[PDB]
Amino acid sequence: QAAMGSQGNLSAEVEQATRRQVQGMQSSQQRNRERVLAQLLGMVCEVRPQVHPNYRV
Amino acid sequence: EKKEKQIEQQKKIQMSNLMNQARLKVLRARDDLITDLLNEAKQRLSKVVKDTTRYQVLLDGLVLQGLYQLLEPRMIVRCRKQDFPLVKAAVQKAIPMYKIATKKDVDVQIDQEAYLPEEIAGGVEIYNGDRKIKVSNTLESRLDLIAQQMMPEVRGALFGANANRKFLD
Amino acid sequence: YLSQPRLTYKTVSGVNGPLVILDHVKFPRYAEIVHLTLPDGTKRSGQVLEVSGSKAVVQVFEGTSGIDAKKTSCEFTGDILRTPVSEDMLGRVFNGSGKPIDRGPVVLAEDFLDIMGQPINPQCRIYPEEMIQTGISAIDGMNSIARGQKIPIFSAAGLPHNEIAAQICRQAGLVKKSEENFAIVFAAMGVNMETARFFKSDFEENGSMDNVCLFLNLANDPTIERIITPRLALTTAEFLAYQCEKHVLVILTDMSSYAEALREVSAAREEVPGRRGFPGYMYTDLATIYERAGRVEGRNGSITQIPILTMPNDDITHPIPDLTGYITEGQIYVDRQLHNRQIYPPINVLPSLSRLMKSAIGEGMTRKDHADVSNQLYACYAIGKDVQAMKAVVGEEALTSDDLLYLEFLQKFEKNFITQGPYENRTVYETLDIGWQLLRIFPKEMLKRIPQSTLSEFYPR
Amino acid sequence: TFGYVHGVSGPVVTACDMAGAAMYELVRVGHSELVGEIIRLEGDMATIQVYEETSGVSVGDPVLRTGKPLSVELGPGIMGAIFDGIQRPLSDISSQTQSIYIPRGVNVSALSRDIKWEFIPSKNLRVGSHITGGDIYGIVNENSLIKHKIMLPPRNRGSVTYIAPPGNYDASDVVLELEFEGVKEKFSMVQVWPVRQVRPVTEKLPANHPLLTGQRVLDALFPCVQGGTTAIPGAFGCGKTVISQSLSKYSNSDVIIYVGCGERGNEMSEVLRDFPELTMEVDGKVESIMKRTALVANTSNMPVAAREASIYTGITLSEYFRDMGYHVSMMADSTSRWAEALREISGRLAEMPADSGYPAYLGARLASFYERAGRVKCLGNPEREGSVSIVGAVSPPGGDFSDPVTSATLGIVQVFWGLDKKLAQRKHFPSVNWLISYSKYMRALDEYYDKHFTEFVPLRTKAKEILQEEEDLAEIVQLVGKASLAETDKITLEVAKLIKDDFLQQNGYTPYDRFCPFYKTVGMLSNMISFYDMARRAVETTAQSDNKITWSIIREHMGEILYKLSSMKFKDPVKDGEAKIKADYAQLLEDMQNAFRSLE
Amino acid sequence: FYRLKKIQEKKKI
């Protein structure tokens, strides 16, 4: 019974830890998102094409 | 003593497995959020498709870049049916620059029979004369590529930085 | 960075054994990674090896089977093999190629790294001095191991080297006694399912799963992946050693299977052979693997390496153990005679070797006379074996007194020094006390190697 | 003047459009400009060996053809540095990059240009004075020990036109100039010399003076000469490297150049960590041994082709310093690695293997490497005398001394030190065999050893006789079981045991036998041989008459004297005086004489 | 055996 009660307490503790960690991550991620989207889209729209460096005429 | 030992062994394995599953849940959540970010970026790109003025410039760049990469006397260009006029514009703007670049003459054509699936957000694919060598310069492929190539910067922006790391080289 | 799109191809000039040859390739790059799409939609990969003209050659990793010329597609990426590495990889499971096994997601990476790594500059190499506590007296006491060492473990088929390796992992630490620990990366080179279950369960037992990255390649996987898996694991180790300042221990297992796979891949190209048909450059390749270990100036981490290899037919002159003995700086030589007598842990000492002991020990490290005990104990062991070989012929009547002393020393030393048990972990000073307990059997006027001073101050008690 | 990379595979590549090219001409390949060399060609195609990792090179990359074969730079500042296999100053790299790696294709000059070395004029020349090749016209002090000296390069001569005054200058400042036949040519402090070419010399002279050795064994029993050859093959676990380091630390030579090849990284770490602490004085202040040592590191991982270049580079530096009148001593590590690298390279070219895959011409290459040695009279007016000694370490694969590389080596060298893995299992440091080794130089040195000692030949001969007779008796005592022994036989067996345990054994790290000079060797051998003689004479006299003396009787008679005899080796001569140990050994001889008189 | 094989292969050209 000591083992089973300790199992209950330890379980509840670890799901509490998991949930708070996940919520903290989510909150941190709702801080800054638009900057990176701008970064990726801006680098996508740029092209600057060129020929392979080793080409000769 | 044997029954005792059995009990502690089961206790240990149970705790360790529990901890494993908790960590795995954390990692799954992280991956899921990354996937959602990528989907959101895809939707933003699809919205940006609608503007014709800059879509034409991007299309011109794509076709030119494909022409440069292939380097074959004969070429074929395939695109969605509803982008086809702008593609004609792109090829007419693209041929002479290549001609002055590589000093060779190329017969550039556009298929009128096979057309890309509508599921493609946009872009252009190219083939050589024999349809053996092809360059997939679609928007989806480029979005994918740029996504995989910049991952560490993505978490660097999204998660801050890891204090334990001391040297970046 | 590179915005150039990735070309795909449909040219397959022909297949020959595990190779695939492409034609009409525009500027191939030596050692560039390529994906293959078969007619059935399943996927594979490969790496360019030989390039000439517009032709190129491609080693397939998954084994070539079901390749059609007119329907396969060969996508090129244009860079060398590059892997993701991240600190959180610890506590995961992966297969040979690096894809996850444990129902988890791919590794969001903190950086890309070269699979081959690149040589470290000998000037900025801090020589290893700090000693590790293994607990086993046959190592701590005879062939001590300092961090940064790359000593192997020699075994034979049907010997319990796995138990020794697991115990070594369990009891690793620092003799000189914040709480330090290890980050252990383990790679398997064609172990059976039983071995994998044993190692996984053992790491589960002591709660150490939080700090172990696993790399598993059973015999089911295509043999060519066995070439890549070691370097990948070793790269991960180097990252954790010099970018996280952690202390790391590496365990590659059954490199004999790796040598076999190397022979298999080499035979396709028809390179020049060596002894027992292995490639000539196999020596340099094993050097590329083993050396990547030690401690570097201006940092804090370090890489220790403990490869394990079996000896075919117990023939020590076989090329694999020999070239290992050349590259690395030691050996252990698990014995089977002791295993036949049902002794644990059955480790020979007479042919074991540890080049780093000359600076691992001394005053202020373990004890003043640590070297002397080692020298004298080995000498008595050797003369004891000689006396046994002599007794096997002459008979008990021909024995002089010192033969009897050497034989009882042999018996007592074998049943005491060597025999420890599944989990008994002796302190180093306990081991030295026991060694002196074995030395005291002989009268002081025969321990030739020990200096007169040490005998005066220690032997009588 | 650019080819293009037709093909690539391993460290062997191919380049078209190179019709104007020549064999052994260096070459830069790719955007990293990896150094290379020419080996084969066919038409306007060529084959380039690469001295660097080829991963990432692409077809069609530019390849720059240069205008010189492989060459090595010579001048001040070489001493005390550590170079890799093609002579990049490693310390400069580590300083410049602030990193812990070696980026591929890094270009840094062999020597520094931003250092001002003090210079002294010839003190014997003037405007219009004529010199020739090999004549010294400058002296630069690298440090207190070795005074650099600049000589005119070979294939140059003429009447001088300007000499710089004394003062501090760098390399780039022109120093000398001269007109030969209406052409004026300028000479700096830097010579560029083709590596595969021998430096000419006036005449090879016969050897005239021995070479001191640290270990007790391999000094009396198998001496070496100041300019001779020596080889140390032996299986693994035997540790040739310990002997190499011991020779390096303790020797009378003026410069030491220890070339590693394929060695372990930790061994170069030993060397770098350890040599600077040890010191020694010559004519005053005590200076570190690093101030007379130039190293050439090349560990296993490094590109396979560089192993070839490193060895030739090292011997070239040795010869350059030989043209100064010093006595250079060289230490080559695992030439089997060099042979194996050549084997691999020739394998990738699709050429004919000869013996175990080794190409045929490796014997010729090895012989060519060694023959550049020996004492020589130098080329130049100031009339310098010097020599080069070469002691190389072979690593037979498994100890099998019938392998091709050892077979080619044994035919060319003069001294050979066979080593035995069984002894090294006993930790019988040094694990030399003392029965298959030999040295042809004994006859030339007997004259010296007589002009100083006159009392060594009987000792050596009796030692060889006793060891040989022990080895003969080994079988008879093995089969019989140590029963059918006349007393003289037991005497020789047990005295052989004592000499083997005492004189032959020696620890290479403990302070009291890090070094052992010759006189102590003479003293110990004299003690043991005299004891043998007295024991046998007493046993003979007591055997013929009556009461034949058994070995047990003398053992119980003088076990204490035996114990003192064995413990003789605890001296550490560095602290204690020589005459003190001489008197000590005379006292032990007195003890033995007293015991033999009392038994008499 | 191997060296003979290499002759055989060379003769194909």
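Residue numbering in chain D adheres to Swiss-Prot, whereby the residues present occupy positions 17-616 in order.
Recorded method is electron microscopy, 4.4 Å.
A Cβ is built for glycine as well, from the same backbone N, Cα and C atoms used for every other residue.
Record features (Swiss-Prot):
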| type | residues | note |
| --- | --- | --- |
| BINDING | D:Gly250, D:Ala251, D:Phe252, D:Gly253, D:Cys254, D:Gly255, D:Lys256, D:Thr257 | ATP binding site |
| MUTAGEN | D:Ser384 to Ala | Significant loss in AMPK-mediated phosphorylation |
| MUTAGEN | D:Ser411 to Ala | Reduces the interaction with CRYAB and MTOR |
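Looking only at other Cβ atoms within 10 Å, the busiest spot among the recorded positions D:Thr257, D:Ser384, D:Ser411 turns out to be D:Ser411. Sequence-distant neighbours of D:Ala251 (ATP binding site) (same chain, 6+ apart, CB under 8 A from its CB) are D:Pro412, D:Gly414, D:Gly415, D:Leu435, D:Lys437, D:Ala440.
The binding-site residues under consideration are D:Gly250, D:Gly253. Their Cβ neighbour counts within 10 Å are lowest for D:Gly253. Applying an 8 A CB threshold to same-chain residues 6+ apart, the list for D:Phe252 (ATP binding site) reads D:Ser411, D:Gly415, D:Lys437.
Between D:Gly255 (ATP binding site) and D:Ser384 (mutagenesis position), the C-alpha separation comes to 27 Å.
Here the binding-site residues are D:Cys254, D:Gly255, D:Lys256; the one with the fewest Cβ atoms within 10 Å of its Cβ is D:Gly255. Candidate recorded positions D:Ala251, D:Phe252, D:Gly253, D:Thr257, D:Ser411 yield D:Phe252, D:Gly253, D:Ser411 as lying near chain C, with Cβ-Cβ distance under 8 angstroms. Cα of D:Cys254 (ATP binding site) to Cα of D:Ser384 (mutagenesis position): a span of 28 Å.
In sequence order there is nothing to list: of D:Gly250, D:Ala251, D:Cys254, D:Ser384, D:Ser411, none of the recorded positions comes within a CB distance under 8 A of chain E. Report note: the ATP site is defined by D:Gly250, D:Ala251, D:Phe252, D:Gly253, D:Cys254, D:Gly255, D:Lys256, D:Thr257, and the residues of the same chain whose CB lies within 8 Å of the CB centroid of those residues, excluding them, are D:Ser411, D:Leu435, D:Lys437, D:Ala440, D:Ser447.
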